[PDB]
Amino acid sequence: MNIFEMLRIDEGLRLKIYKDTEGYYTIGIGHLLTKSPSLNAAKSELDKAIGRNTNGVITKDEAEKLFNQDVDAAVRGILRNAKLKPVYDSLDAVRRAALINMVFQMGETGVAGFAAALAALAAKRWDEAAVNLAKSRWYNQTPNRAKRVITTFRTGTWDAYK
Ligand SMILES: [Cl-]
Ligand SMILES: [Cl-]
């Protein structure tokens, strides 16, 4: 298992514009296009991102390229955030993947906000981090995905994904 496989499972793959759990236009493997409620706006963003006139449909290769870029960016955002970086550096490989998953999903500003869970994670108090993590809108809104990530932090293994 790895970060790409992990996200592909949490996000799925859709080759045609769709609305994510929040009602926003997305495409591919969770690539958010826009928060605007307008499909044209979404399409326009999609075109700009792909580099061609898409008509709201992309290919698999295209979806995968957006994904790599997105994973790369989530990694780079973590490394550049004063709050996330030292946590990530302190973690083992599996757990770093769990962190990248969260950032991919919520953006780094959103994750940097879990002051308490981040401190617990850095101190290696897995169960305390897990309980805190669960007290969040994130967990209440997308509970199955949240539980998968929280378990990964708690255990340090890929069990929730096998
Ligand atoms: Cl883009
Ligand atoms: Cl969910």
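Heads up, residue numbers simply count up from 1 along the chain you see.
Determined via X-ray crystallography, 1.9 Å.
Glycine is no exception: its Cβ is also placed from the backbone N, Cα and C atoms.
Features reported for this protein in Swiss-Prot:
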- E11 to N: Loss of 84% of enzymatic activity (MUTAGEN)
- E11: active site, proton donor/acceptor (ACT_SITE)
- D20 to E or Q: Loss of 99% of enzymatic activity (MUTAGEN)
- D20: active site, proton donor/acceptor (ACT_SITE)
- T26 to H: Facilitates transglycosylation more effectively than hydrolysis; covalently bound substrate (MUTAGEN)
- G30 to F: Almost complete loss of enzymatic activity. The enzyme is destabilized by 1.5 kcal/mol (MUTAGEN)
- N132 to I: 5-fold decrease in enzymatic activity (MUTAGEN)
- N132 to M or F: 2-fold decrease in enzymatic activity (MUTAGEN)
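On the structure: features taken from Swiss-Prot.
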residue : record               : Cβ contacts under 8 Å, 6 or more apart
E11     : mutagenesis position : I29, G30
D20     : mutagenesis position : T26, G30, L32
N132    : mutagenesis position : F114, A116, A117, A120
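According to DSSP, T26 (mutagenesis position) sits within a strand segment. Its own atom aside, the Cβ of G30 (mutagenesis position) has 20 Cβ atoms within 10 angstroms in the protein chains shown. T26 (mutagenesis position) counts 20 other C-beta atoms within 10 Å of its own C-beta, drawing on all protein chains shown. Secondary structure from DSSP puts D20 (mutagenesis position) in coil.
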